[PDB]
There are 4 protein chains.
Amino acid sequence: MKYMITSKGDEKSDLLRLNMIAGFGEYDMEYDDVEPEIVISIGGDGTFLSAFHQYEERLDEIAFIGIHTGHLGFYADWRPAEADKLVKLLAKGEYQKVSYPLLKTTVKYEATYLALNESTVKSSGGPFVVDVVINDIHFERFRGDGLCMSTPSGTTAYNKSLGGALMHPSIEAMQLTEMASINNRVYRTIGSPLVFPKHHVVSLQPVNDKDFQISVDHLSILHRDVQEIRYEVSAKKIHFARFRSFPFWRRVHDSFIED
Amino acid sequence: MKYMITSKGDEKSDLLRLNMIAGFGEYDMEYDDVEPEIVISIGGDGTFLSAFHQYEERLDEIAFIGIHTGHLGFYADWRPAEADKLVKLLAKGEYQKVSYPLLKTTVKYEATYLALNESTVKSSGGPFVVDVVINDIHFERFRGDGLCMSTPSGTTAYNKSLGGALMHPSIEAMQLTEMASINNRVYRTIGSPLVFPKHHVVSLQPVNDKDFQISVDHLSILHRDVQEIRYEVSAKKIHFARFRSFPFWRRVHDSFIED
Amino acid sequence: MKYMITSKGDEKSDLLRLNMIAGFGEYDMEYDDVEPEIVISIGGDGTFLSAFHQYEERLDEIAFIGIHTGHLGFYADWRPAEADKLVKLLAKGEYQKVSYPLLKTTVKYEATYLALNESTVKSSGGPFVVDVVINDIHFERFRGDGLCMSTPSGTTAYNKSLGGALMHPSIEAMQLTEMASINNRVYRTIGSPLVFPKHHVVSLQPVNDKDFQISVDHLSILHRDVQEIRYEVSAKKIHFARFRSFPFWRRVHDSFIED
Amino acid sequence: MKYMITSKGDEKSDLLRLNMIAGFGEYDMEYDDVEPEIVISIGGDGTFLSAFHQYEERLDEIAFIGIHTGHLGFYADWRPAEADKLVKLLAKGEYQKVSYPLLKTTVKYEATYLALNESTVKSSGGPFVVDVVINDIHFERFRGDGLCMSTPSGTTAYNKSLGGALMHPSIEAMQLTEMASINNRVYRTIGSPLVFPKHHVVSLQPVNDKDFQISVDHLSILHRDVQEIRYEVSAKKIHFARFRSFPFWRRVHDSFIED
Ligand SMILES: NC[C@H]1O[C@@H](n2c(C#CCOC[C@H]3O[C@@H](n4cnc5c(N)ncnc54)[C@H](O)[C@@H]3O)nc3c(N)ncnc32)[C@H](O)[C@@H]1O
Ligand SMILES: NC[C@H]1O[C@@H](n2c(C#CCOC[C@H]3O[C@@H](n4cnc5c(N)ncnc54)[C@H](O)[C@@H]3O)nc3c(N)ncnc32)[C@H](O)[C@@H]1O
Ligand SMILES: NC[C@H]1O[C@@H](n2c(C#CCOC[C@H]3O[C@@H](n4cnc5c(N)ncnc54)[C@H](O)[C@@H]3O)nc3c(N)ncnc32)[C@H](O)[C@@H]1O
Ligand SMILES: NC[C@H]1O[C@@H](n2c(C#CCOC[C@H]3O[C@@H](n4cnc5c(N)ncnc54)[C@H](O)[C@@H]3O)nc3c(N)ncnc32)[C@H](O)[C@@H]1O
C-alpha cells in the first residue's frame, strides 16, 4: 500500500529513513507522499506532530507510526532497532489500529483547527482578560497569562507543566488549565484543572483587547479582531498502527519516573 | 411509592423533614426506611453521604434527592423553599434519573467498599511507603503522607484540595492524587494527578509497615495486616431523581466562584 | 517642603488630587515635580508603580505615599477619606519612614534597572532555554515559559500567582519562581521557589536564542543580543511615609481573605 | 577537647565510628557523651536530627558535624572517605563555625520545644479547624489536614513537599505551609506559603476539638487540652563545624537535580 516517511532532518534520522525505504522496496509497497495510507515519523514527538499536521485532511485514511531516534516519545514510541521488523509486519497488514481523541478549535472574527496535543491562548503582552463560557453560561472572568486546552494524549505535554492531570487516551475528553491567574476580591477563577466530556463547548470571549496569541500544537499564530475561541472534543480521531502492547501508563512511567 | 427522609439533626432540618412527611401523607406515598424507592437527605453534602452509605446495598432500586438547609451542596442541590414542589412532582413520577459513577475499593488481608466521593490511604504516623501498581505493572514507589482515589463527583471534595482536576460526572473514571510526596534521587513519583478509565485497576501494596489508615468517604478505619488495596471504577452507579436542569458546571461556579 | 501628586487619570483621582493641592496651599508646601521630597500617588498599585519609576533616580531623597481611589492596594493603602488628615500630619513632619528592599537587574549585551515588584524573563515565542547560575556555579538548565525574580513586597503580585511564598518586607531578600517548566529525564529543574539573601547573585545565561522578553514591573522590553541577566538585592531602598500602623499581614488578610 | 560520635546503627556506620574513635585516641581528644564540645553524626539526616535533639540543652557549647554513610544529606554533608581528614583538622581546631536559625514552639494547656527542621500540627482524624493569629490579629480560619512551620534549613524537607520555598539558612526566618486546605465561600485561607521574620509570633488556636497531633522534627506527640500553639524564630542557633566550602545551593543542586 501507499506509504511515506518523514524525518527530523539529522544524520541518524535521514539514513534510518533511507534504510526503511530500501526495505519497503522489497515489498508491494509504493512510496507516495500525496495519498499515503501509512505515515512514519522518524525523530521525536515534535517530528510526529509535524507529520500529523502535514496530513490532517486525510486522518480517516492514514495510520501513523512513530520512531524515536533520540529518547522515548509518547508518539514516537518505537525504537530504531525495531525498524526492520516494522517493515515486514506492516507490509503483511498484521496490525490493528488504536485511535486517540482530538481537540477541535474554532476561531471567529471563521477558522477551524485540529490539535493533537493542545491549543493555548495568550496575551499580546502582560496579562489578558477573557470571559470563560461553558455550554452558553458564564463560568469565570480570567485574568492572567493564558489558558490551555489539552487532548488526552496532550496531558503529558504543556498540560502537565501547568499542573493538569494525566488522562488515559481512551477517555474522550479535553482538559483546561490556567496560566498564572491573578485571584483576589476582584478577579476569581476556579484554579483547578477542568475536564470536559464530548459535546461540551468551552468558549473564550474577549473583554478589552481582541488581539491574542493563539497556538495549536507547535504552531503559534497572532490573531486579530477575534470575537470568540471555541473548544470541544472533535468527532475526528487520529489512528495509530498497533503492532505490540506498549501501554500508556508504561510510557508515562518510562518517560517521567525512569526507563 | 415507598420513601424515607434523613435529617442532619438540627432544628431547621428536623422540621422541614416533618413538613415533607406531612405533605407526602396527602399522596399515595408510604414511609418505609427499610425498602424505600426514594431517599431524601435534608442538611448538607455530609448528610447525603450518610444517606448513600445507609442504603448502599439497594442502590439499583433507589433514587436519591438532596436538600441543603445551609449553603448549596453538590449533592444537596435543592433549596428548602422548593420542598413542597418536590413532593408533588415526585408523587406523580414526573422525573427521570441521572447516574454518577462510583469507586470500588477492595482490601485484602477480603472486604469491598463503595465510595461516592473518594477513598484515601494514610500512614499510622509520619510518612509511609507503598508500591503503586497499574494493571499489574509497577508504576512508582510512593513515600509521603497518603494517596487519594476520587470519583468524578468527588473531585470537588478532597481531590480538589490535593490539586486534582474537576471532572464532569458523565465521565466514567477515577482520579488519583498524592499527599505530600517526597521526591528525590531515591524516591520518585509522577506528581501529576492520574485519571483512569473503567476496567483499569490501581493496586497499592505495602512495603514495610502493613498497618494503614484507610478511609471511604466520611468513615476512617485503621486496617491491620493489609496485603493490598485495589481501586477501580465500580460497575454500580448511584441514581439521582431529576426534576430540573442544574448543570454540574453551574454547581461548580455557584460553589467556588460566587452564587 | 517640595511635594508632587500623580493621578491615575480618572475623574475621582484627578479631583482628589486637586483637593489635596488646595489643602497643601494652606501650608508651607511648594509643588515641585522635579525635586519633590514627598510623592503622592492617587489611584491603584499600578499608579504607585509608575510614580516609583518616575522618580527612581532620587529614591534616597523621597518619601512615597499611596492613596487608593478603588480597592485597597499594597502600596496604595490609604483611603481617600483620610486625604485631608494626610495633609496636616505631613506638613508638620509628624512621621517617620519605613523602607522596603528593591531588586537590582543587570542586562549585558550593559544596563541596570530597579524593580519594586519583580523582573521577569520570557521567550520570544514558545519555550526558551536558559542556564541558571547561582554565585558562579551552574544550578540548572531551565526550559519553559519564563522565570520571575520578586522583591519582598512584590511577592503578593506576579510571584503569588506563580506559587511563590509571601515574604514580609523587613526581610532583605529576593525570590525566584518558575513559569511552566518542562521536567523530564532530559531537563530537570528544582520546581520549588528559591529565596536568596543579600549579596547572592543569580545569573541567567542564554543557550540558543539570545532574544528575550525582559520585564521590570509594568514595563516589558524585548532585548536582543543579551549575554547575561543578573539579579541581586539592591543596596538602594524605597522609603515610605509612615503615619499609622497598617501591618503587612493585615494588608495581606484584607486583600486576599476579606476586608 | 571532649567529643562524642553517634551512629545510625548499621554495620557501615558502627565501624566508621569505631575507626574515628581510634583516630581520635591518637590526639588530645577525650570521649565524653555528657559534655562534648564536638558531636559527630554518622548515617543520614535522620541520625543528625537525633543527635541535635540528644544535646539540645547544650547547643551554645557544641559544634555539630554530619557524615553520610548513604546518600548526601543536608546536615550529613561529609563523605565517609574524608573521615580521617576530619579528625586532624578538628583536633587542631582549624575550623570556624556557621550557625543556622531554629524554630521555637510553645504549647499551652506550658511546654517549649526547639525544631531544626519543622513543627507540624495535625488532626486526630479527618480535617481540623484552627484559627491562625499573626501578631495578635486574626489572619484566617484554617480547615484541612494540617499546618507546617519550617526553619530555613528545614525548607528542603517537609516544607518542600508542601510547596514551600527553599530559603538560604543565613536568613533568620520561619515559613508556614498548608496541608490540603478546603477553600470555599465558608472557609478561606491564603494558600500561599508565608515567610515570617524574627520577633513575629504565629499562634494556632483550637476551635472545636482541642486534641491535636503535634510533631517536632522526627517526634510526633498527641497533645490534649491544648489551648494554643505559638511559633517564632528562636533566639538560639545550632552551630556547625566548618572545614570547607559546601554552599547551601550546591547541596540543593546535588540533592534534587543531580550529583
Ligand atoms: N518526549 C518529550 C518531548 O516531546 C515533547 N512533547 C511533545 C511535543 C512536541 C513538539 O513541540 C511543541 C510542544 O511544546 C509543548 N510545550 C510548549 N511549551 C511548553 C511548556 N512550557 N512546558 C511544557 N511543554 C510545553 C506543547 O505541548 C507543544 O505541543 N508532545 C508531547 C507529549 N504529548 N507528551 C510528552 N512530550 C511531548 C516534549 O516537549 C519533549 O520535548
Ligand atoms: N458543600 C461543601 C461541603 O460539603 C463537603 N463536601 C463533601 C462532603 C462531605 C462529608 O464529609 C467528608 C468529606 O471530607 C472531605 N475532606 C476530608 N478532608 C478534606 C480535606 N482536607 N480537604 C478537603 N476535603 C476534605 C472528603 O472528601 C470527605 O468525603 N463532599 C463534597 C463534594 N463532593 N463536593 C464538594 N463538597 C463536598 C465539603 O467538605 C463541604 O463541607
Ligand atoms: N492591588 C491589586 C492590584 O494591584 C496589582 N498589584 C501590583 C501592580 C501593578 C501594576 O501592574 C503590573 C503588575 O502586574 C503583575 N502581574 C503581571 N502579570 C501577572 C500575572 N499573570 N499574575 C499576577 N500578576 C501579574 C506584575 O506583578 C506587575 O508588576 N502590584 C501588586 C503587589 N505588589 N501586590 C499586590 N497587587 C499588586 C494587582 O495586579 C492588582 O491589579
Ligand atoms: N537527605 C534526605 C533524607 O533526609 C530527610 N531529611 C530530613 C530528615 C529527617 C529525619 O526524619 C523526619 C523528617 O521527615 C520529614 N518528612 C516527614 N514527612 C514528610 C513528607 N510527607 N514529605 C517530606 N518530608 C517529610 C520531616 O521534615 C521530618 O523532619 N531532613 C531533611 C532536610 N532538612 N532536608 C532534606 N532532607 C531531609 C529526607 O526525608 C530524606 O530521607
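Numbers in chain B come straight from Swiss-Prot, and the residues shown are 1-109, 115-264, in order.
Going by what the header records, the deposited coordinates were determined by X-ray crystallography, 2.2 Å.
Note: Cβ is positioned from N, Cα and C throughout, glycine not excepted.
The following features are taken from Swiss-Prot:
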type	residues	note
MUTAGEN	B:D45 to N	Only minor changes in the structure and a 10-fold decrease in the kinase activity
BINDING	B:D45, B:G46, B:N122, B:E123, B:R148, B:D150, B:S158, B:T161, B:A162, B:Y163, B:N164, B:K165, B:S166, B:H223	NAD(+) binding site
ACT_SITE	B:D45	active site, proton acceptor
MUTAGEN	B:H223 to E	Twice less active than the wild-type. Its activity toward DTA is increased 2-fold
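Filtering the binding-site residues B:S158, B:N164, B:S166 for a Cβ under 8 angstroms from any Cβ of chain D leaves B:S166, in order along the sequence.
The shortest Cα-Cα distance between B:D45 (mutagenesis position) and any of the recorded positions B:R148, B:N164, B:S166, B:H223 is the one to B:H223.
Checking the recorded positions B:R148, B:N164, B:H223 against ligand 2 with a 6 Å cutoff on the Cβ atom leaves B:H223, in sequence order. Across the annotated binding residues for NAD(+) (B:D45, B:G46, B:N122, B:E123, B:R148, B:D150, B:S158, B:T161, B:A162, B:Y163, B:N164, B:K165, B:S166, B:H223), the two most widely spaced Cα atoms sit 32 Å apart. Checking the binding-site residues (B:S158, B:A162, B:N164, B:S166) against B:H223 (mutagenesis position) with a 10 Å Cα-Cα cut-off leaves nothing. Most Cβ neighbours within 10 Å, among the binding-site residues B:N122, B:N164, B:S166: B:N164 holds that distinction in the structure as shown. Cβ-based neighbour count (10 Å, all protein chains) for B:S158 (NAD(+) binding site) stands at 23. Least crowded of the recorded positions (B:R148, B:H223), judged by neighbouring Cβ atoms within 10 Å of its own Cβ: B:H223. Missing segment of 5 residues between B:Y109 and B:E115: the endpoint Cα atoms are separated by 6 Å. Each of the recorded positions B:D45, B:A162 was scored by how many other Cβ atoms lie within 10 Å of its Cβ, and the smallest score goes to B:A162. Classification of B:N122 (NAD(+) binding site) by DSSP places it in coil, neither helical nor stranded. The secondary structure of B:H223 (mutagenesis position), as reduced to three states from DSSP, is coil rather than helix or strand. For the recorded site, B:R148 (NAD(+) binding site), the DSSP three-state label reads strand.
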